[PDB]
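**Student:** What follows is a single structure, and I will ask about it in a moment.
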Amino acid sequence: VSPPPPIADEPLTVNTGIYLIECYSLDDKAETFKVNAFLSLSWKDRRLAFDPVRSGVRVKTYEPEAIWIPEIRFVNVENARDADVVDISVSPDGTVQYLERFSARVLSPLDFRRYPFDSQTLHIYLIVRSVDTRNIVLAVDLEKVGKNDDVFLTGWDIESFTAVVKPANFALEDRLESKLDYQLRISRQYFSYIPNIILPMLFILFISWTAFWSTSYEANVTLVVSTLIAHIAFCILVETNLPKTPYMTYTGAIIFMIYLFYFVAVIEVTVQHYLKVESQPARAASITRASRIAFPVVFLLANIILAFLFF
Amino acid sequence: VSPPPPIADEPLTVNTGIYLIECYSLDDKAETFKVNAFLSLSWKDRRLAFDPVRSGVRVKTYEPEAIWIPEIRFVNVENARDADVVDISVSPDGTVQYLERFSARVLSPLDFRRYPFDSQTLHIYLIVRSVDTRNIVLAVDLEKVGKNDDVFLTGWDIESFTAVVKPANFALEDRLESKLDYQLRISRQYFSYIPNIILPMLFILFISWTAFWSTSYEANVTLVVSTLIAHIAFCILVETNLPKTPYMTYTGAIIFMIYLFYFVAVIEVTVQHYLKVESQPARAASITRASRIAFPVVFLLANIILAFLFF
Amino acid sequence: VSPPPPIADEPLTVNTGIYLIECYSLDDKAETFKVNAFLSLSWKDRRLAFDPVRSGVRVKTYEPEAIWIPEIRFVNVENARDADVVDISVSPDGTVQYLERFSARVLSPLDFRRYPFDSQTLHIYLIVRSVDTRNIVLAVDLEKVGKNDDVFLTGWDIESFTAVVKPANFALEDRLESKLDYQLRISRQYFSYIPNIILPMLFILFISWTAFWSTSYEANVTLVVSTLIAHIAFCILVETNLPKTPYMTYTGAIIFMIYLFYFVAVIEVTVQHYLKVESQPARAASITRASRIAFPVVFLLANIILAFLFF
Amino acid sequence: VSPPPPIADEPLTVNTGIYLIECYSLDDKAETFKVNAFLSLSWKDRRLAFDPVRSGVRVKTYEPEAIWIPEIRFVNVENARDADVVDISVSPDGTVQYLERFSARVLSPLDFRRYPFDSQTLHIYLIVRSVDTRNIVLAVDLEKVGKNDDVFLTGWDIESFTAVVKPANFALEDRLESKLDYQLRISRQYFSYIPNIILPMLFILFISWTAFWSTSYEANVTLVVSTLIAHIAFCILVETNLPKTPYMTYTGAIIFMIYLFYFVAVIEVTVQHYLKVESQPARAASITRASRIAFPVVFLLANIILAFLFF
Amino acid sequence: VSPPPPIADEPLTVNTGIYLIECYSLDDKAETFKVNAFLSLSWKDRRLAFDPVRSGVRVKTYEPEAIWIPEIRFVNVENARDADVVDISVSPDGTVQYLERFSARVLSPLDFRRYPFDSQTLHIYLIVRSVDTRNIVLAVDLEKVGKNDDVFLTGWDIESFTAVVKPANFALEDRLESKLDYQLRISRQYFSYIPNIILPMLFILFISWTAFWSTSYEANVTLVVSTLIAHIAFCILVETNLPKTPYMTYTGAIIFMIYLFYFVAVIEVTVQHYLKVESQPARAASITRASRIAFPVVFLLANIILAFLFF
C-alpha cells in the first residue's frame, strides 16, 4: 500500500495514545521494566473514504496487511514490541482508528542518589519514520492516555502516567522522524528499610561502642572486631538491587561512614591499650571517657551533614 | 469473518470454562505462577446454522481461520497466552463449541503478612472486547470449570478452583469490555519451618542467654557477640522467597524482635561488667539474676503480643 | 480432514512409541527435566488405502497438513512440546506411520525422603482426545519404546525406560480421553556426599566435643560456639537443590539432630562452669566425664534410629 | 518434493561441513555451550540437472521450500538448531550446494577429574534419517570443516576443530541413520587458580599450624578453630562451576585433605592441653615439637600421593 | 531474484551504515552486550532503473521478498540479528536504499588487566558473502555511522562510535567474503570503587596492624585472624563481574598482595610470642617495633611497584 497524498503540502498527523493495562518487573540493576498496554492511533487517509449512501456499511473494518499503517515503533525497547492487533475501523471520511496490545521491556534510566527514598520518571519513546513522498508528525490524543486502577508495581507507588504533548522533529540518516515522550512517575515504598535495615544496622554499630565502658583490650578487640563481621554479615543479608554508580548514593555515603566508625573505634581501642601499657592511664582514661560522647555526637551530626547535602 | 447479528438487540453471551491441566512454579518474589489449562467457549452464531436433512453431517467441525471467534484474552498475563486450538464443533442450530490448551504465566498478587502460615487467592482475569456492530458479555458455564486430581503446587495445598459468576461490564477507550474473575485458593505447607527454622533459630537465641549464668565479661562478649554472627549466618542459610514489603510480615516483626534480644543482651553484659568494675557487685548481681527470668518471660510474652496482633 | 470411519463400531487404536534421544537438566527444586525424543504412532485410516497395481508407488509419503492425524499431546508439560515432523509413510492398506522429534520440559514429581540415596520414577503422560464421530484408545507398540546408549543424566543412574501397557480411558468435559503412562526409572549417584559432606560435616561436630577434655569455660565457649558458625558456614557451602517439604527428609532429620548436639553441648558447658563456680567440682567433673561417652554413644544410636526408620 | 532416484542401488552421499563463526558460554555445570556456525552440504540430486546451452543460466539458485533437502539434524542439542538458510546453488549436473547459519546450545559431557587443569573433547552429533525409497550415508568434505581466528572461549584454549571421518550407520525404529562425530578440543586457562585460590587457601592452612609454636590451649583453640571458619569462608568466595560427581575431582581429594589437616590439628591441640593438664609436659612437649615437621611433611607428601595418582 | 550484472567486471559496492538507537547490558563475564540500531545499505542494482517520464512515480518503494538484497550478516553475534525492515526506496537510476532495525547480542572481548580503570574497544563484524556470478565488496557511508545522544551504558562512558573504513576481503569455503569492523570505544566509571571497596578494604587491613601496638598473643591472634575473616567477608560483599583470567588483573595482583600482608602478620605475631616465650624480649621487642613501619612502608611501595608495572 501507498502513503496518503497531501490535501495541500502538510505532513500526516498520527494521533497517538497509550493506556497501561499492566505494569511490572522493575529491575533497578538493568534500569528496565515490562509494560503491557493499548496503542490507539488516528489519521486521515483520505483514500479509504466511502459514501454512506452507496456502501451498505457504517464504519468498515480492515486488516493490517489490507491497508497502509505508518511504521510506529519504540526507541528504548530491548527487542521490538509484542504487538497484537485489536481493531482497525475506518470512519466514512477515511479516518482510521488503529488499536493494538503491545508487550515489551522498556529501558528507562534511574536516579539512585536519593535512595531508599529515590523517586523516578520512567521513559517510553514513540517514534515514526517519514517516507520518500510525504512526512509524518506525531500528536497526543489526550483522551486515550492513562493507567488502569488495577496497575501494581510492588515496591513503588504509581503516581501519574503523562505525556510530553510537544513532539521532537529531527533529521537522521536523510529522513525526518517524529519522537514522543511518555512519562511515568513513581516514588519509593521505603517502609521496611527503617525497621529491617537502618534500625538493626544501627544496633550493630552500638554494640561496637560498648568498648568505651570497658578497660579490657581483650574484650574490646572481641567487641569492635566481631561487630565488624556482624556488620558485613548483615550488609550481606541486605544485598539489594543497585547497579554501578559513577556518582554517590545517599546510602553509599552512609555505608562509607560506618566503615569509618568501626575503624576509628579500632584506633581508639588500640590507643586505650597502648596508653595504659605505657603507664599514663590518665589520658588513656580521658580518651575512653571522651569517645563516650565524641562518637555518638560526631555520628548524629555526620548524618545531618549527609541528609542536608543529598536532600 | 463478521460478528453474529442480534435476534433482537441483545449482546452475545460467550459461555466460558477453565480446567487446570497442570499448575506450577509460584514465584513468591514476582507474585506469579505458570498455568497449563483448557478453555471452552460456547456462543450462538446463528449464521453457521445447517439443516440435518440436507447436510449429510451431524455436528460440523471448523478451523479457527475458517470462522469468526471473539477476541478472548487474559488481563494479568506476562506475555500473551500459548494458545493451541483443540476443537471447534458447530451444533445444527449454530452453537459453536471452542476448545484450546493455553499455557501462560499469570501475575496474581500475594499476602506476606500471615507468612509462613500465609494463605492466598490467586487471580485469572478473562477479558473480551466488544465491536463496532454488536457487544459481548461473559458467562460462567459451571460445568467446564475445575482442576485435575494430578495438579501439584509443592509448598502449597490446592484447596478449590472457583469462578466469580457475575461479570464486570465497563467502558474503556470507547469500547465495552466484559471482565471475569477466576479464583484459585491455596494455603501454605509450613511443616519444615518449625524444626528447621524456628527451632534452630531459637536455640541460637538461648546460647546467647547463658551469659546470665556467667560472671566473666570475656566469656559473655564471646557468647552474645558470637551468637549474633551464628544468627545472621543461619538467617542467611534460611534466605527465602519474599519480595519488598510496604507493610509488615509476621516473620518481619519476629526478626526485628530477635535483633533486639541480642542488643539488649549486649547492654546487660556491658552493665554487668561496668557495675562490677565500679565496685557494686550487689546490683551487678541482682541485674544478672533478674535477666535470667526477665528475658525469657518478656520474649514469650512478646511472641503472644505479635501472634494476637497478626492472627 | 475427517477422522477414519469404523469397520464396525470400534474406536481407533493409535500404537504409540517413545525413544529417548537425549535426556537432561533435572531440577530437583521444580521437579522437572528436559527430554529430546522420537514419537512413532500407527493407525489404520482405511480411507488412505491404495492398490499396488494401479499406483506406481509402494508406500506413499504424506505431509501433516495433507492428512488427518489425531491430536496427540502430553499432560505434564510446561509449554506444549517442540514437535518436528520426521516421516508420515502410508502402507498400501492405509496404515499410517507417524514420526516426530519432540523437545519439551516434563513435570514429574520427586521423593526427597530417602535423599541423598533417593530413588525416582519420572512420568510422561500421553493423551489423545476423542471427536464428535468416532473415539480414540491408545496402545503401546512395545518395539518403538526405549532409550539410547548415549543418554546421560549426570548425578543420576538411568536404569530402565518402560511403559504402563494398560491405558486409562475416562470422561472429561463431555469427551472420552485415552491417558498413557511412560515411566523412567533413575537412582542417585551419592558418591561425593560421604567424603565432601557427611565426613567434613562430622569433623566439625567432633571439634565441638573436645570441650569435655577441657576445664576452661573460656576455651569451651570459643569451641562450642565457634564450631556452630563453622557448621552453618559449611552447611551454606553445601547449599543444594531441594524444594519445600510438607514431610521429612532423611537429611532433614540428621540436620535437625546436629542443631541439637551443639545446643546440648552448650547446656553441658554452661553447667560444667556453673557447677564448678558454685564449688561442687565433683559432679561438675562427673558430668564432663560422662558426656565424653554420652554424646558419641547417643549420637551413633540416634543415627541408627533414623536409618532404621527411613530405610 | 521426492528423494533422488539411484543410478544403480547406492545410497545418497551428503558431503557435510561445519565452520565455527562464534563459540561461547560453556556451562561446566550443565555440560553445555552455545555455537554459532555454517553448515555446507553437497549431494547429486540428478533430477535438478540442466543443460548450459538451452538454459541461459550458469548455476541456478533455489529456495528451500522449492527443492528437496535431506532432514539434517543434531543429536546432542537442547532445542532444535536456529537454522537460517544462506544459499542453495545447483551446478549444471544437479549437484546441490546447501549453506545455513545455525545457532544452537550443544550438550557435550565433561571430565572434572584433572580439574583445574582439566582438558576436554566436546561433541557435535550430525544425524540424517533414511526414507521409504532410498537411504542416506554421511561424508566429511574436509575443505569446509574448521574454526575462525576470531573464536574465543574465555577460560579455555581452543586447540583444534576436527571431524571423525568414518560415519556410524545403524538401525533404529525400522530406519537407517547416518551419525557423524564433530570433535572440538579445548584445554583449561588455570593461571588465576595458583595465586588466587591455592596460594591464599594455603596461607589459611599455615596460620593454623602456628599452634605448635604455642603452649596456650586458649590461643590454639582461637587459632585452629578460627582458621577453619577462614577456610570455609574463602572456600565460599571461590564457589565455582562444577556439577555432581559420582567420581573424584583432583581438587575434590585436596579439599577432603584440608578438612582433615584442620581436624587432626584439633586432635593435637586437644591432646597438647590434656597431656599438660595431667602433668606429663614431656610428651606433651615432644608431641607439639613433632607435629612441627609431621604436619608439613605429611602434607607435602600427601599432595604428591594425589598428583601421581590423578596425573 | 538474481544479483545485478557488471557494467564492466567490477564487484558490487554495498555502502553500509550503523546508527546506535539504544546500547545496553554489558556482561563483563560473557564479554557480550546488547545493541538496538539502524542498518542502511546502498547499491546500484542497474536492473531496477525506471524513467521519470513514463513512470508516474518519483522514487519507487519495494518489499524485501519483492527484490534482491545481498545476504548482509554479523559475525560475532549470539543468535542471528532481530531484523525489522524499515524502508527500501529505489532512486530513478536503480540505486537501492535499504534500512532495518536490528536487535542482537554482540560478542566482543574485554581487557580486565587495567581494571577497575579498564578501558575497552568493542567489535561489530559486518559480513557479506559473494555468489556464483558476481562478487561483493563493502564500503563505509561515513554519513550513516554514529550514536544517539540518549545512549546510556551505566557503568561505562560511551566515548566514540567509529568504523574501520578499509574492508577485509578474503577466501573461505571457495567464496569471497567482505568483512567490516565497527568499533565502539568505552571507558570505566570507577567512582564508587575508592570509597566503597578500596577505602573499606584498606581499613580492614589496618585493624590487622594494631597487633604491633600489643604485647598479648591472645589479643593479636583475635586481631589478625578475625580481620582475615572480615576481609574474605567484605571480599564476598564486593563479588563482581569478572571472568577466568589466563593473565593478571591489576586488582588480581592487589588481592594476592593482601592475602600475604595478613599471612606475614601471622608470622610476626607467632614469632613475637615465641621469642618472648623463649625469654629474649629484646628482639621480640625490636621485631614488633620494626613491623610498625616495615609493613606500612613495604605495602605503600608494593602498590607503586604494581601501578608502575600495570600502568
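Following Swiss-Prot, chain B shows residues 47-357, kept in their order.
For all residues, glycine too, the Cβ spot is worked out from N, Cα and C.
Sharing the features that Swiss-Prot gives for it:
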- B:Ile244 to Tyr: Marked gain of function, with a ten-fold shift of the proton dose-response curve towards lower concentrations (MUTAGEN)
- B:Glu264 to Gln or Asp: Decreases binding affinity of TBA (MUTAGEN)
- B:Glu264 to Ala: Decreases cation selectivity. Decreases the binding affinity of TEA and TBA. Nearly abolishes block by Cd(2+) (MUTAGEN)
- B:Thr268 to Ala: Increases the binding affinity of TBA. Weakens block by Cd(2+) (MUTAGEN)
- B:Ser272 to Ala: Increases the binding affinity of TBA (MUTAGEN)
- B:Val284 to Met: Displays an increased sensitivity to propofol but not to desflurane (MUTAGEN)
- B:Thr297 to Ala: Marked gain of function, with a ten-fold shift of the proton dose-response curve towards lower concentrations. Also shows slower apparent rate constants for activation and deactivation. Displays an increased sensitivity to propofol but a decreased sensitivity to desflurane (MUTAGEN)
**Student:** With H, G and I counted as helix, E and B as strand and the rest as coil, say where DSSP puts B:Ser272 (mutagenesis position).
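**Tutor:** The three-state answer is helix.
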**Student:** According to DSSP, does B:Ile244 (mutagenesis position) fall in a helix, a strand, or coil?
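**Tutor:** Helix, per DSSP.
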**Student:** Determine, using Cα-Cα distances only, which of these mutagenesis positions is closest to B:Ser272 (mutagenesis position): B:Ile244, B:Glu264, B:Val284, B:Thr297.
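**Tutor:** Among B:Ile244, B:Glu264, B:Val284, B:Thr297, B:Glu264.
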**Student:** Tell me which residues of the chain lie with their Cβ under 8 angstroms from that of B:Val284 (mutagenesis position), as long as they are six or more apart in sequence?
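**Tutor:** Residues satisfying the criterion: B:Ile243, B:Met247.
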**Student:** List those mutagenesis positions among B:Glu264, B:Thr268, B:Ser272, B:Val284, B:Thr297 whose Cβ lies under 8 Å from any Cβ of chain C, in sequence order, or write 'none' if there are none.
**Tutor:** B:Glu264, B:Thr268, B:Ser272
**Student:** About how far apart, in whole Å, are the alpha carbons (Cα) of B:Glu264 (mutagenesis position) and B:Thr297 (mutagenesis position)?
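**Tutor:** Between the Cα atoms of B:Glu264 (mutagenesis position) and B:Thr297 (mutagenesis position), the distance comes to 33 Å.
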**Student:** Do the mutagenesis positions B:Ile244, B:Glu264, B:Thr268, B:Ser272, B:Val284, B:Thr297 include any whose Cβ comes within less than 8 Å of a Cβ in chain A, and which?
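**Tutor:** Going by the Cβ criterion (under 8 Å to chain A), the qualifying mutagenesis positions are B:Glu264, B:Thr268, B:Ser272.
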**Student:** Neighbour count, 10 Å Cβ-Cβ cut-off, for B:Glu264 (mutagenesis position): what number do you get?
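**Tutor:** The Cβ of B:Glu264 (mutagenesis position) has 16 Cβ neighbours within 10 Å.
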**Student:** Give me the count of other Cβ atoms within 10 A of the Cβ belonging to B:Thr268 (mutagenesis position).
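**Tutor:** If we count other Cβ atoms within 10 Å of B:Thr268 (mutagenesis position), we arrive at 25.
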**Student:** Sorry to bug you, but what's the C-alpha spacing from B:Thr268 (mutagenesis position) to B:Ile244 (mutagenesis position), rounded to the closest Å?
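**Tutor:** If we compare the Cα positions of B:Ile244 (mutagenesis position) and B:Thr268 (mutagenesis position), the gap is 23 Å.
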**Student:** Inside 10 Å of the Cβ of B:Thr297 (mutagenesis position), count up the other Cβ atoms and send me the figure.
**Tutor:** 23
**Student:** Helix, strand or coil: which one is B:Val284 (mutagenesis position) in, per DSSP?
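**Tutor:** Once the DSSP labels are grouped into three classes, B:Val284 (mutagenesis position) ends up as coil.
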**Student:** Using C-alpha atoms only, work out the spacing between B:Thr297 (mutagenesis position) and B:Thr268 (mutagenesis position) and round it to an integer in Å.
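**Tutor:** On Cα coordinates alone, these residues lie 27 Å apart.
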**Student:** Tell me, by DSSP, whether B:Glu264 (mutagenesis position) is helix, strand or coil?
**Tutor:** helix
